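J.: Sharing a structure with you now.
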Amino acid sequence: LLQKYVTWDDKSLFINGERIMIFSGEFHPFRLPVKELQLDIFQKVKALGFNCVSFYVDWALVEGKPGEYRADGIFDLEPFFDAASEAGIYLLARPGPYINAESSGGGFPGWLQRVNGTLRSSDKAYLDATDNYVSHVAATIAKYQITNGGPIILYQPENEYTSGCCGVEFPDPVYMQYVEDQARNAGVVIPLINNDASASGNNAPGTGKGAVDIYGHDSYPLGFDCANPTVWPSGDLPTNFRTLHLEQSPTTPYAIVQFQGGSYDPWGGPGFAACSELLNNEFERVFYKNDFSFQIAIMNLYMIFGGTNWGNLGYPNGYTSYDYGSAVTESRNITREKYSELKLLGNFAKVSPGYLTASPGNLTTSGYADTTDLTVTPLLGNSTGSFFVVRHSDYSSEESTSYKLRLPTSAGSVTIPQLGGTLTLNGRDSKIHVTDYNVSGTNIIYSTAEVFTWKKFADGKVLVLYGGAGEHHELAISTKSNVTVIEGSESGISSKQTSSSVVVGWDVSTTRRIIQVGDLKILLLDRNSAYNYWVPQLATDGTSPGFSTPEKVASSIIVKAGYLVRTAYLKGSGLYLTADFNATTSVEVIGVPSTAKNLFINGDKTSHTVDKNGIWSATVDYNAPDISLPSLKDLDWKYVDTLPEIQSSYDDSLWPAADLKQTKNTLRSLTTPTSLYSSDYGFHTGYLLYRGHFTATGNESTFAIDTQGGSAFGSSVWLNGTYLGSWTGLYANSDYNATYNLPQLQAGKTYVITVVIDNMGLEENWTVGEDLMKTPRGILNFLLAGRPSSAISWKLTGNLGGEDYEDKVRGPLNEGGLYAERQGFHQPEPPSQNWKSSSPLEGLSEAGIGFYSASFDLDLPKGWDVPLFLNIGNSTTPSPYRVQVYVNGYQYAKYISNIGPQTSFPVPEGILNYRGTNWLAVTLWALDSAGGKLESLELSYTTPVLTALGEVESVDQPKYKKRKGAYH
Ligand SMILES: *[C@@H]1O[C@H](CO)[C@@H](O[C@@H]2O[C@H](CO)[C@@H](O[C@@H]3O[C@H](CO[C@H]4O[C@H](CO)[C@@H](O)[C@H](O[C@H]5O[C@H](CO)[C@@H](O)[C@H](O)[C@@H]5O)[C@@H]4O)[C@@H](O)[C@H](O[C@H]4O[C@H](CO)[C@@H](O)[C@H](O)[C@@H]4O[C@H]4O[C@H](CO)[C@@H](O)[C@H](O)[C@@H]4O[C@H]4O[C@H](CO)[C@@H](O)[C@H](O)[C@@H]4O)[C@@H]3O)[C@H](O)[C@H]2NC(C)=O)[C@H](O)[C@H]1NC(C)=O
Ligand SMILES: *[C@@H]1O[C@H](CO)[C@@H](O[C@@H]2O[C@H](CO)[C@@H](O[C@@H]3O[C@H](CO[C@H]4O[C@H](CO)[C@@H](O)[C@H](O[C@H]5O[C@H](CO)[C@@H](O)[C@H](O)[C@@H]5O)[C@@H]4O)[C@@H](O)[C@H](O[C@H]4O[C@H](CO)[C@@H](O)[C@H](O)[C@@H]4O[C@H]4O[C@H](CO)[C@@H](O)[C@H](O)[C@@H]4O[C@H]4O[C@H](CO)[C@@H](O)[C@H](O)[C@@H]4O)[C@@H]3O)[C@H](O)[C@H]2NC(C)=O)[C@H](O)[C@H]1NC(C)=O
Ligand SMILES: *[C@@H]1O[C@H](CO)[C@@H](O[C@@H]2O[C@H](CO)[C@@H](O[C@@H]3O[C@H](CO)[C@@H](O)[C@H](O[C@H]4O[C@H](CO)[C@@H](O)[C@H](O)[C@@H]4O[C@H]4O[C@H](CO)[C@@H](O)[C@H](O)[C@@H]4O[C@H]4O[C@H](CO)[C@@H](O)[C@H](O)[C@@H]4O)[C@@H]3O)[C@H](O)[C@H]2NC(C)=O)[C@H](O)[C@H]1NC(C)=O
Ligand SMILES: OC[C@H]1O[C@@H](OC[C@H]2O[C@H](O)[C@H](O)[C@@H](O)[C@@H]2O)[C@H](O)[C@@H](O)[C@H]1O
Ligand SMILES: *[C@@H]1O[C@H](CO)[C@@H](O)[C@H](O)[C@H]1NC(C)=O
Ligand SMILES: *[C@@H]1O[C@H](CO)[C@@H](O)[C@H](O)[C@H]1NC(C)=O
Ligand SMILES: *[C@@H]1O[C@H](CO)[C@@H](O)[C@H](O)[C@H]1NC(C)=O
Ligand SMILES: *[C@@H]1O[C@H](CO)[C@@H](O)[C@H](O)[C@H]1NC(C)=O
Ligand SMILES: *[C@@H]1O[C@H](CO)[C@@H](O)[C@H](O)[C@H]1NC(C)=O
Ligand SMILES: *[C@@H]1O[C@H](CO)[C@@H](O)[C@H](O)[C@H]1NC(C)=O
Ligand SMILES: [Cl-]
C-alpha cells in the first residue's frame, strides 16, 4: 500500500520481492536494560534460525510524568534497533499504547487513573492522553523502518483488542482507526498487524473502518498450570486454525503473533523451572510443528527471552523474575533442551521455501499413514515439494507407535519404507516428512528423517538429517548415482538402485554416518548430535551476518560445536567463527570456502586438521577461571532506620496532604471524606506511607482499615510508636479489612496513625470498558471507633516528587516512598559514615523497616560471561518479612518470605560492575512484633561461559546526592 519493501499475498510475506517465513521471538528491551546484552539475545535468536524479534514498549516507563516523554539512556530504543540490525534480525514493533505484558498498568502510567474517560476507547480524554506518547514512540519506530534501511518490518497497534463490557460498543471501529492513524501520522508506512486474543476476526481486512493490513491472533493452548508439567489435557491441541483462517482473513498470510513459548508464574506459584518443564522440548516439537500444519507464515513465540521485572515494572500478580520458562533463560543461558529443539525447527524453515507455496489439506487419520493412531496433515506441492506433519491422533500419548507411509511424489506414489522395516513415532513427538524436497537442483524424492539444513558449496552440496533414537528411516534421491558410506559403519545402512533413483535405509545411531550420492553429501544424525550443529551466515563483505535474505541464507556454513555459534565471516585466507563455550568442544566446519587456509575462533588462530572428506576439525579447551565472589555477610553493613515516621519527633509538615474531596478516579467513588487513592496524588509505585492525625477523646478502642496494594500485598499499622499489627499478605487478597485494637489514649492529646502499604503494581486492563487499571492503591475505607471519619486528617507519600520523580536515569517506577528511598540512600556512595554497623542477617527485634548498605568489589576475568545471583535463604518456615534489594541503585529483587517462590535473583553485568565497586542497599520490613532477619544472603554463580561477547559497558549509576525536595 504505502511502500514496496514489505508486501504479502495469501501465503506469505514478501521482503524485497522474496517470500520469507517469519519466525520470531518476543523480547522486551525494558526487561533487560543493558545494550550489550540485548545484542547477546539477538545473536542467540539468530542462531535458532529465526529472522525476527517482536517487542513491546512500556509507556509507563517512558512517560512517568504527563507531557514528558523520556526514552533515553537505559530506555533508549535506538541501540536496541541497532543491535537487531547488527545481528540480522528484523523487528515487529508493538508499542501499544496498551501492551498488557504482565507489566504494571498493562503498560499504562499510573496517571491514567485520573483520566475522565474509558481506557482503550474513543473517549477524547483517553485518546488525548495517548497522543504525546504515540507521536514520540511511533516516530522513533518510523525512523527505523525497513523502508529507511532499518530492521522494523511490521507494526502492531494496540494489543489483544478482543473483549469489551460495561457499555462499550465493542469492537469500536472509530477507536482502532484512530490508533492506526496515530501510527500513520508519525510516519509508519509498513504493514499493520493485530493480535486478537482468540481467533475472533476482529479488525480483519474487509471489516471496513479500523481494519489492519494483516490479521493475526494469539494462542496459549497448553495453558499455565505449571504445577502439573506432564499433564497435556485432552483436546488442548488446536486442530481448526487453518479452517478459521480461511473464514476470517483468507487474503493475508496466516499469522500467530503470540504463540506460547512459556508461562507466567504468580506470587506463591510453583516457579519458572516448572513452567520450563511444561513448555519443554516436547511441547515445542508437537505444538510448533502443529502450527506448521496450518501453513503458518508469521510465527512469534511469547517469550523467547523473558528477563526481569526490575524496579517495580511488573504487574501485581507476578514477582521479580520474568524467566517465563522460555528458551533463553532470565540469566541469558541457552542450556535448556527446548532451545536446541527449537533450533532444529527454526533451521528447517529457513531453508525450505516450498513450505510456503504448498497447498495445505485437512488432517487425516488414514490414507497417508497406515494406522488411525497417527494423524497426518499434508501440505501438497507439485514441482515445489510436499510436507507431511505426523503426530499421535491423541496428541498427549506417550505410546511408541509403528507405522508405514503412503506418500505422493513426482516419481509416483510410494509405500515407505520400500526396503523393509517400519517407521516409529515415540511418544510426545511429531515429524515433518518431506517429498520432492529441492537441495539446490538435486531432488530428494522423500525423506522420513527430518531436515535440519542443507547448503550448496563450490565442491558439493550437503544435507543434514536427523531422527530420534531407536528409529529406522529411509530416503530416496532422484539420481542414477549409487550411494557410498564415507564416514561411519556400513552396518544398518541398506540401499538399492532403481533406473532413476537410489533408496537408502538407516537406523538412528549416536555415531554420525555420512553418505555420498553424486555431489550430495548427507549427514545422518540422532537428534542429540543435531542439537550441537549451527548454521551461521557467512559474511564476505564485513563481519555482520546481515538479514536472512535468500542470498545470505544460501551463503551460510555448517558448524558442529557446543554451547553457541554466533557468527562466521571470511576474510582473506581466514575463516573466522565467533562462538561461546561451556565445556571442551570439538568444532567441525562443513563447507569451508576454497580460499580459506586458517581458522580463527573468537579472533585467535586455532590449529585445525582436514579429514579425507574435507571437514575442518579443531578443539577448543574449556578451563573455567577462579571466580572469587565476596561473602555478603562479611561486608561492612551500615544501618539506618527507614521508618522514622513512627518516632514521636517525626515532623510530616512537608508531606502532601491527602485532602482531595473528589477523586479523579472514574472507577471507584470515594467511601472516605477525602481521597486516599495514591494515584490521585501522583504516587503509582513502590511502598506507600499514610499518616493519620487526630485528637483523642480518650475513649477510642479500635481502628479499622481497608488497605489495597494488589495481589500478595501487605501492610503494617502503628499508632505513634505502638505497633498495632500487620496484614502479612496472601496471593488471594488484593485488599484486606483489618480491625486493630488501640492502646489506652489520653484525652486531648494528638496521635498519628502510620500505615505502610506494599503497592505490588497497578492492574492490567484486559477487558475494554472494565477500566481495571484504575483499581486504586492505598486506603479504601477506615473507621476510628466512636469518631467521625473527618476526625482524622491524612497525609501521604510514595516516591519523592510523585510524577516529578527524582531519578531520571533509573525511571519513574524504581523507587517507592520509604525514607531511605526518598533521600536517595539506595544509590552508590550514600552518606553512611556515621550510621550504625548492623547487618540484615542480624535484622530487627521488633516490627519496623530497616535499611542496610554495603559495597563490595568484583574482579572477574575478561572474556567470560558469568551469571551472578543474589540468594536469600528460606530453608525453614520463616516469619513474615519483605525485602527489596537495590544493586547500584537499581531494584533487582522483591522478596516476600511467607509467599515466595523466588529466593534466587539474577543480576546482569552492566547493572553489576565485574571489575569495580558495587553497592547493595537492602530494605527489610518485618511484619511481626518480634521483628525479623535474613537467614542468609549470598552471591553465587553458574557455569562460566567462554564468550565472544565484547566488554559490557556499565549502565549509568548515579551516585547519592542530597535531594532538596525531601521532607527533612
Ligand atoms: C540457566 O538459567 C537459569 C535461570 O536463570 C538457571 O536456573 C536457576 O539456577 C539457580 C541457581 O542454581 C536456581 O537457584 C537454586 O535452586 C535450587 C533448588 O532447585 C533445585 O533442586 C530442586 C529440588 O530437587 C529441583 O527441582 C531443581 O531442578 C529443576 O530446576 C533446575 C534449574 O535449577 C532444572 O535444571 C531441572 O531440570 C529441574 O527442572 C533444582 O535442581 C536451590 O537449592 C539453590 O539454593 C542453594 O544454592 C545457593 C548457592 O548457589 C544458596 O545460596 C542457597 O542457600 C542454597 O544452597 C544451600 O542448599 C544446598 C543443599 O540443597 C547446598 O548445596 C548449598 O551448599 C547450601 O546448603 C546450605 O543451606 C542448606 C539449607 O537450604 C543446608 O541444608 C546446608 O546444610 C547448608 O547450610 C538455588 O536457589 C534457580 O532456581 C534457577 N532458576 C530457574 C528459573 O530455574 C540455571 O542455573 C542456568 N544454568 C546455567 C548453567 O547457567
Ligand atoms: C553446557 O551447555 C549445554 C547446552 O549446549 C548443556 O547441555 C544441556 O543440558 C540440559 C540439562 O541442563 C539437557 O537437558 C536435559 O537432558 C537430560 C538428559 O536427557 C537428554 O539426553 C539423553 C541422551 O543423553 C536423551 O536420551 C534424552 O531424550 C529423552 O528425554 C527427553 C526429555 O525428557 C525426551 O524429550 C526424549 O524424547 C527422550 O525420551 C534427552 O535428550 C534430560 O533428562 C532432562 O530432562 C528433564 O528436565 C527437563 C527440564 O530441564 C524436563 O523438561 C524433562 O521432562 C525432564 O524432566 C525430568 O527430570 C527433571 C530433573 O531435572 C525433573 O524435574 C522432572 O520432573 C522429570 O523427572 C522425572 O523423570 C526423570 C527421568 O526418568 C527422573 O529422574 C525423575 O525422578 C522424575 O521421575 C533435560 O532435558 C540438554 O539436553 C543438554 N543439551 C545438549 C545440547 O547437550 C550443558 O548442560 C551445559 N553444561 C554446563 C556445565 O552448564
Ligand atoms: C519459604 O518457605 C515457606 C515454607 O515452606 C513457604 O511458605 C509456603 O508458601 C506457599 C506458596 O505461597 C504456600 O502455599 C499457598 O497457600 C495458599 C493458602 O494459604 C494457597 O492459596 C496457595 O495455592 C494457590 O495459589 C497459588 C499461587 O499463589 C497457585 O499456584 C495455586 O494453584 C493456588 O491457586 C488458587 O488460588 C488462587 C488465589 O485464590 C487463584 O488465583 C487460583 O486460580 C487458584 O484458585 C482456585 O483454587 C483455590 C483453592 O486452592 C480456590 O480458593 C479458588 O476458588 C479457585 O478454585 C498455596 O497453597 C504455603 O502455605 C506456605 N507454607 C507454609 C508452611 O507457610 C514460602 O513461600 C517460602 N518463601 C520463599 C521466598 O520461597
Ligand atoms: O504471558 C501472558 C501473555 O498473555 C497474552 O494474553 C494472555 C491471554 O491471552 C490468551 O490468548 C487468552 O485469552 C488468555 O488465556 C490469556 O490470559 C497477552 O497479550 C500478553 O501481553 C501476556 O499477558
Ligand atoms: C530447485 O533449486 C534450483 C537451484 O536453486 C532451481 O534452479 C530450481 O528452480 C528449483 N526447482 C524447483 C522444482 O523448485
Ligand atoms: C552400489 O553399491 C552397493 C554397495 O554400496 C553394491 O552392492 C552395488 O553393487 C553397487 N552398484 C553398482 C552398479 O556398482
Ligand atoms: C467526569 O466528567 C463528567 C462530565 O464533566 C463529570 O460530571 C464527572 O464528575 C467527572 N468524573 C470524575 C470522576 O472526574
Ligand atoms: C466510651 O465508650 C464506651 C464503649 O465504646 C461507651 O459505653 C461509653 O458510653 C463511652 N464513654 C463516653 C464518656 O462517651
Ligand atoms: C472489605 O470491606 C469492604 C467494605 O465493606 C468490602 O467491599 C470489601 O470487599 C472487603 N474486602 C475483603 C477482602 O473482603
Ligand atoms: C504522637 O506523634 C506525633 C508526631 O508523629 C507527636 O507530635 C505527638 O505528640 C505524639 N503523641 C504522643 C501522645 O506522644
Ligand atoms: Cl524524606
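Count begins at 1; order follows the chain as displayed.
Per the header of the entry, the method used was X-ray crystallography, 2.4 Å.
Using N, Cα and C of the backbone, Cβ positions are placed for all residues, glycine too.
Below, the features straight out of Swiss-Prot:
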{"type": "ACT_SITE", "residues": "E160", "note": "active site, proton donor"}
{"type": "BINDING", "residues": "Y56, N100, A101, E102, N159, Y324", "note": "substrate binding site"}
{"type": "MUTAGEN", "residues": "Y264 to A (Swiss-Prot position 304)", "note": "Nearly complete loss of hydrolytic activity against lactose compared to wild-type due to decreased substrate affinity"}
{"type": "MUTAGEN", "residues": "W766 to S (Swiss-Prot position 806)", "note": "90% loss of hydrolytic activity against lactose compared to wild-type"}
J.: If you count other Cβ atoms within 10 Å of each one's Cβ, which of the recorded positions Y264, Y324, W766 has the most?
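T.: Compared across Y264, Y324, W766, the most Cβ atoms within 10 Å surround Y324.
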J.: When you measure from the Cβ of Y56 (substrate binding site), how many other Cβ atoms are you left with inside 10 Å?
T.: 23
J.: What's the number of neighbouring CB atoms sitting within 10 A of the CB on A101 (substrate binding site)?
T.: 26
J.: Hey, how far is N159 (substrate binding site) from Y264 (mutagenesis position), Cα to Cα, in Å?
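T.: So the alpha carbons of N159 (substrate binding site) and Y264 (mutagenesis position) sit roughly 18 Å from each other.
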J.: Give me the non-local Cβ neighbours of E160 (active site, proton donor): same chain, 6+ apart in sequence, Cβ-Cβ under 8 Å, ordered along the sequence.
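T.: Sequence-distant Cβ neighbours: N100, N195, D196, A197, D218, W766.
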J.: Distance between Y324 (substrate binding site) and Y264 (mutagenesis position) at the Cα atoms, whole Å?
T.: 5
J.: Can you tell me how spread out the substrate site is, meaning the largest CA to CA distance among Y56, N100, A101, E102, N159, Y324, in Å?
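T.: Pairwise Cα check on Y56, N100, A101, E102, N159, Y324 gives a maximum of 19 Å.
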J.: Please report the distance from the Cα of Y264 (mutagenesis position) to the Cα of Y56 (substrate binding site), rounded to the nearest angstrom.
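T.: Between the alpha carbons of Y264 (mutagenesis position) and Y56 (substrate binding site) there are 16 Å.
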J.: Fewest other C-beta atoms within 10 angstroms of its own C-beta: which of the binding-site residues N100, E102, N159 fits that?
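T.: Each of the binding-site residues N100, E102, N159 was scored; lowest Cβ tally within 10 Å is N100.
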J.: Measuring Cβ to any atom of ligand 4 with a strict under-6 Å cutoff, which of the recorded positions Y56, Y324, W766 qualify?
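T.: Not one meets the Cβ criterion.
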J.: Do any of the recorded positions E102, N159, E160, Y264, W766 touch ligand 11, in the sense that the CB is under 6 Å from one of its atoms?
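T.: None, by Cβ distance under 6 Å.
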